[PDB]
Each structure stands twice: as structure tokens, then as C-alpha cells.
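Novice: Right, I'll just put the structure down here and ask away after.
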Amino acid sequence: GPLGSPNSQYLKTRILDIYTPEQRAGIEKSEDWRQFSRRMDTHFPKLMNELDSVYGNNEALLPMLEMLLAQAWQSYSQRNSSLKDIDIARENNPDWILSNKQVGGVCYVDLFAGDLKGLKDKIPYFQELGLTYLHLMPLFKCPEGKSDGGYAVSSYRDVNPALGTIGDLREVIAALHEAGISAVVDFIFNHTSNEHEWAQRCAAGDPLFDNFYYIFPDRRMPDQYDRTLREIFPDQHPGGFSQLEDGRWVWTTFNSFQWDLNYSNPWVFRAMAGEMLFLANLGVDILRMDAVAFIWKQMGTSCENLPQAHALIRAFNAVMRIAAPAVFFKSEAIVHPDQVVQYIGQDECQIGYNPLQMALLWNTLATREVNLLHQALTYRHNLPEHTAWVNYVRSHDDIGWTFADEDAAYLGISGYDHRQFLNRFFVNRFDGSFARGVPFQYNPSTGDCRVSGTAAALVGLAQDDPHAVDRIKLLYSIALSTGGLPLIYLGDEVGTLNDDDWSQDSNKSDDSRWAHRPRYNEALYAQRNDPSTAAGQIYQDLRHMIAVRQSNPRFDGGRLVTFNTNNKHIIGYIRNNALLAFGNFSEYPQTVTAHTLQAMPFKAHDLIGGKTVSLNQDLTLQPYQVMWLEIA
Ligand SMILES: O=C(CO)[C@@H](O[C@H]1O[C@H](CO)[C@@H](O)[C@H](O)[C@H]1O)[C@H](O)[C@H](O)CO
Ligand SMILES: OC[C@H]1O[C@](O)(CO)[C@@H](O[C@H]2O[C@H](CO)[C@@H](O)[C@H](O)[C@H]2O)[C@@H]1O
């Protein structure tokens, strides 16, 4: 703007006004201030541009921003020197996320290890597995009873006391860092629980919390909005709103006890940015940006993926570039693939879940046909510089069939009919199916349904299907080798089956996702080194692929080129022009012809099986065989 308007230099002089002139002189000369000052200059114009694009000439914008930047300085000043070293290192190495060295795991602290002290005791296991990244499921205070598995947050600062204290969390994070492991946690920034102090105060009409949520007097606007809102948990409530005891209606995209925060209020942004800086200074390395798609609402639209949602995330990003450069964002957007990828950017979310690949791994097991998977790896895999996918096989959530109908239509596939088939297959309602999953949120108004169940349940391990172990290794091979940071759902690496206690526990019984949230299975973990057990076969074969990925630089980076196998059952792709991966999605042997392989060297070492493979004749793969062939 013109002479007189706000800019980094203006804002910095006002930050320093809290100091006596004597104190100020010292602050300005300090190392912390020089670093803060240079990052302000570099990144503040982005923060201002993004916020201006959202809030425009809102009276509260300048006061809120000065408040937030004063907080950003106090936060960076307090930030521990070991974390400032990580800041400098990541500032100098934006592609750390793209290294083949990275392998992630995720677990619930309570289910996997009891409590935070118990989790700290599991760290030698994480090292034995090879993890360099560990996502811990929501850790903070939440409603007793039903809390959407911790996702209805009653406090961003107080640890759930069943898990331990903030001090225990601090020690865990430092212990993870000592072991070479990044700490990853959720930033549940779209909504709080209805017991959160802000929600109570907002609903009670406390002016300090005016417009922190979206509360309406009656159904007039909810009915209007509901004309275009998708139902995420239709078993819980219709549309996007829930009714308070006093008769008013509040926006609740998810459960009725999760109230969507009102980002059209710039004081909400500032509030959440303060919570973000608190997590940063715990030493968190990556924040999982929960429900990114939903943070802006607009009548007559889906209220998903709106331009302002992307702008607010880029504003949050610039706050981290200024006050905690180590802290990266992981986008969790389970939406149309055209929209998934728009969250991924060095200035937005540097990494994002890849639900397209994950959904299509499962699809290809069901159909035995790699067509959709091949299409996605050909046209939707490669990303902008300085960004990466998080490739995964399962998560704490159901599987949604989030492939693009337009893509499927190019292949002669009707998306609607195909999902009906996938849904039947994976819940064991299709002749011959190996899968033992359970439905989640069947919606009779749309035909939509998703699938619950662990990786091992969905491949046939519960019934001892002789192909189950090999199916698990095949799916993980692809997440481990396509390019991106792979994420193991801990428990999968020993073949953990569903919890069949869940259906009868009245705090869980309306949420079939609890089927694939079992506790740590001591008996299976105890078999992990025994090659005659399914646990041992799964664990040693995953561990072997992790060792290869992490040691072999032909896996480095996020880029791939697909290779046409000329066999509809076999997927093929090349990393770094040097590693040729084939995966057979058929339960029968399948061949890649000598003719298809003419451009390849006569012989190549297979890193999976350890044998030299001849490529100048027909290559027959065993049912569900993976080969990782060194061609350069
Ligand atoms: O269910 C979800 C939507 O299909 C939400 O998922 C996220 O938040 C939910 C509420 O906090 C929580 O239920 C779920 O475990 C969490 O992963 C995700 O934000 C969504 O997948 C991304 O677009
Ligand atoms: O076109 C005949 C037959 O010959 C090749 O082009 C090899 O010379 C086969 O194509 C395969 O190999 C290519 C180079 O490695 C690769 O890019 C193709 O994806 C793959 O099918 C083709 O089948």
C-alpha cells in the first residue's frame, strides 16, 4: 500500500515498543531478533496478502495482525535453541520430506502403548522398524464417552489425563528427536468440541467470543445451506447443523458435539494461530491439518475447498515461516482428486495424504485390474517442487472411494456402479470376496458408503486366506516405492485383525471405524521374528522393503514414470530411471513379455527376492509378487 500503510518494518518497530529503550537496544542486537526480522521481511508480504484476500478492509484485521505478530515474536523468543537449529536446517533443506530415508508410522497412544510413558518405552521398537516419523493420534482433553476418538477437542493445551501430562508429552517429543524420529500431531483447526471453553462462552453470549462459531436462530439458513452440503456422518444427523437445547442451530459438519469454528472472524484465525505456535514450541515437526476443506463457508456452494480456505492455510504457513520454520503441514483432504492436490504447495501444505493412490490400491485388489491405478500414477502422481505425498495403505478412518468419476469415464467405468461393487466386495457381500470389512455411513439418499476394517481383515487374513500375507506386502510395496513419504498404520506390520469388541461398546457401537482401531496385539508382536507365522512374514517382508527404500538412493524424491506392462493385472513404474517396480494384482501367475521388456537390460537384480532376473525373455510373476528391479 501507499506511504503510511502496514509493512514488515512498521510492524516490527511496534513489536519492539513493549521494551524499555535500554531493553530495546539489546533485543535489536540479538541473534533471535535478527532471525525473526529477516523472516518477517521475507514472509510477511505473503501473510498480509493472504489475509487481505480473505478479510479485505475488515476493521479487526490490522489490530488482529499486530496482536498475532507480537505473539509470534514472544513465541520465537521462547522457542528452545535445539528447535531453532531444526528451523535453520529445514529452511536450508525444503526437500527433507522427499528423502527416501523417511518412513512414517501412526498409532493411538492409548491403544498402542497405554499412555505417553508407555509410548516412550516403545521408541526402541520404532527404531527397530526404521521409522523416522511418528504420528500420535489426538492427545488433548476431549469429552468423556464420545469424542470422535479424540477429534472433539475440549482443550488444545491440556493433555488427556488418561495419557499423561504436558510434561510427559514434552519428554516423548525430545525422546523421539533423540532417536531420529520427527513428532507429528493433529491440528484440529476446523472445529472444537461443544465443551470447549470458547464454545460454551460463545453460546452463552459472552462478547469476547462473539461469532467464534456459526449459530442461527432457527432452520431458515440451515435449510438453505443444506441444499448444497455433503453429509459426512449421515448416521449422526442430516445436513450440516445440529440443534442446541435452547432451540438455536449450530454448524456441525461432523458429530453434533463438534462445532465448526468461524474463520470469517479474524479473531478466530488469531486464536488458532496462537494454538499453532504453542504446538510448534513443543517441538512438533509436522501438523496434520485436520478437515482443511471445510474452513470456509459460503451459501449456495458446497462449503468445501473454497478459495478462502486455501488462503487461510497459506496465512498459517507464513506464520510458521516467520516464527517456527521447522514446522511443516500435512493436508488431510479426502475429496475429489482435482481438489486434493490444490492444498499441496510449498507455501500451503508441503505434504498431503494421497487418498487416490490408497483407494485405488484397494480397488485393484478387488478388480485385479490396474487400469485406474495406472491412470492415477501416470497423470496425478507428480507434484510441484518442494512438496510430497504421504502414501498410505490404511488409516484410523474408513476407506472412501475417492477416485474421479471423469477419470473413470475415460476408461469406460461408471463411478456410481463401480463404488456399489467396491462397497459390496469389501464388506463380504460379493461372491468369492476375500475381504472382511464392515460398512461405514451407508447413506440411503445418495448410495454412498465407506468401508471399515484393518488391512489384514480386508485382504483375507482373518480366515487365513493363503494370499493374505502377500497382498499386504504388495500394497505396502507401492506406498513404500512410488515416491513420497510412506505411512504405516502401526499394527499392520504384524497382521493385526479387527477389534470385534467395538460393536457392543455403547460409546463406539454407532461408529464402525472402531473395528480397525485394535489394541497392540502382544501375541502377534511376539511372533514378528518367526518366519513361519503370518506376523513374522508380514513384519520381515515390510522391514526388508523399508531397509531397501531407506538405503537405496534410486528411491529418492517424489517423481515416477509409469511403464506399460501390456498385462492388465500388472502395475509397472520407474523411479529415477533406475528402479523398475512390477506388482502383480492377480491371484494367478501373470506375465510381462520379452517383447514388452526389449528396452531393458538383459539381467537385473530384484531387490525384493534378491535374485538376478532375466529380462530378455518372458517374466512370470507369482500371484501378488512384487519385483523391484535395478535397471541402472
Ligand atoms: O471424515 C472426514 C471427511 O470425510 C474428516 O476426517 C477427519 O476429521 C473428522 C472430524 O475431526 C474425524 O472424524 C476423522 O477421524 C479425521 O480424520 C476429514 O477431515 C476428511 O476426511 C478430509 O476431507
Ligand atoms: O513398442 C513395442 C514394445 O517395445 C517397447 O517400446 C520397448 O522398446 C515396449 O514399451 C515398454 O518399454 C518402454 C521403454 O522402457 C516403456 O516406456 C513402455 O512404457 C513399455 O511398455 C513396447 O511394448
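Just so you know, the numbers here start at 1 and follow the chain as drawn.
The deposited model was determined using X-ray crystallography, 1.9 Å.
Just so you know, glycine gets a Cβ as well, placed from its N, Cα and C.
Swiss-Prot lists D148, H191, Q258, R288, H396, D397, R513 with the feature substrate binding site. Quoting Swiss-Prot on the mutagenesis of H191 to Q (Swiss-Prot position 195): 98% reduction of activity. Quoted from Swiss-Prot, the note on the mutagenesis of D290 to E or N (Swiss-Prot position 294) is: Complete loss of activity. According to Swiss-Prot, the feature active site, nucleophile maps to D290. The mutagenesis experiment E304 to Q (Swiss-Prot position 308) is recorded by Swiss-Prot, whose note states: No effect. Per Swiss-Prot, mutagenesis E332 to Q (Swiss-Prot position 336) is noted as: Complete loss of activity. The active site, proton donor annotation in Swiss-Prot covers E332 and rests on a curator's inference. Record note (Swiss-Prot) on the mutagenesis of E348 to Q (Swiss-Prot position 352): 30% reduction of activity. Experimental mutagenesis at this site is recorded by Swiss-Prot as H396 to N (Swiss-Prot position 400), annotated: 97% reduction of activity. Mutagenesis annotation in Swiss-Prot: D397 to E (Swiss-Prot position 401), described as Almost complete loss of activity; the structure shown retains the original residue.
Please situate the listed features within the shown structure.
Specialist: DSSP classifies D397 (mutagenesis position) as coil under the three-state reduction.
Counting every protein chain shown, 27 other Cβ atoms lie within 10 Å of the Cβ of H191 (mutagenesis position).
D290 (mutagenesis position) is surrounded by 19 other CB atoms, counting those within 10 A of its CB over all protein chains shown.
In the three-state DSSP reading, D290 (mutagenesis position) counts as coil.
Around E304 (mutagenesis position), the same-chain residues at least 6 positions away in sequence with a Cβ under 8 Å from its Cβ are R230, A293, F294, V335, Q339.
Sequence-distant neighbours of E332 (mutagenesis position) (same chain, 6+ residues apart, CB-CB distance under 8 A): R288, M289, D290, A291, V292, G352, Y353.
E348 (mutagenesis position) is surrounded by 23 other CB atoms, counting those within 10 A of its CB over all protein chains shown. Under DSSP, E348 (mutagenesis position) is assigned to coil, being neither helix nor strand in the three-state scheme.
Remark: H396 (mutagenesis position) has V106, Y108, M137, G149, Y489, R513, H516, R517 as non-local neighbours, by Cβ distance under 8 Å and separation of at least 6 in sequence.
Sequence-distant neighbours of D397 (mutagenesis position) (same chain, 6+ apart, CB under 8 A from its CB) are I334, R513.
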Novice: Determine the minimum-neighbour residue: among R288, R513, listed as binding-site residues, which Cβ has the fewest other Cβ atoms within 10 angstroms?
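Specialist: The binding-site residues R288, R513 were compared, and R513 has the fewest Cβ atoms within 10 Å.
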Novice: Near ligand 1, which of the recorded positions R288, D290, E304, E332, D397, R513 are found, taking a Cβ distance under 6 A to any of its atoms?
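Specialist: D290, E332, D397, by Cβ distance under 6 Å.
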Novice: Other Cβ atoms within 10 Å is the metric here; tell me which of the binding-site residues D148, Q258 scores highest.
Specialist: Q258
Novice: Quick check for the class: what is the C-alpha distance, in angstrom and rounded, between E348 (mutagenesis position) and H191 (mutagenesis position)?
Specialist: 20
Novice: Quick one: pull the CA-CA distance for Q258 (substrate binding site) versus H191 (mutagenesis position), whole Å only.
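Specialist: Cα-Cα, rounded: 6 Å.
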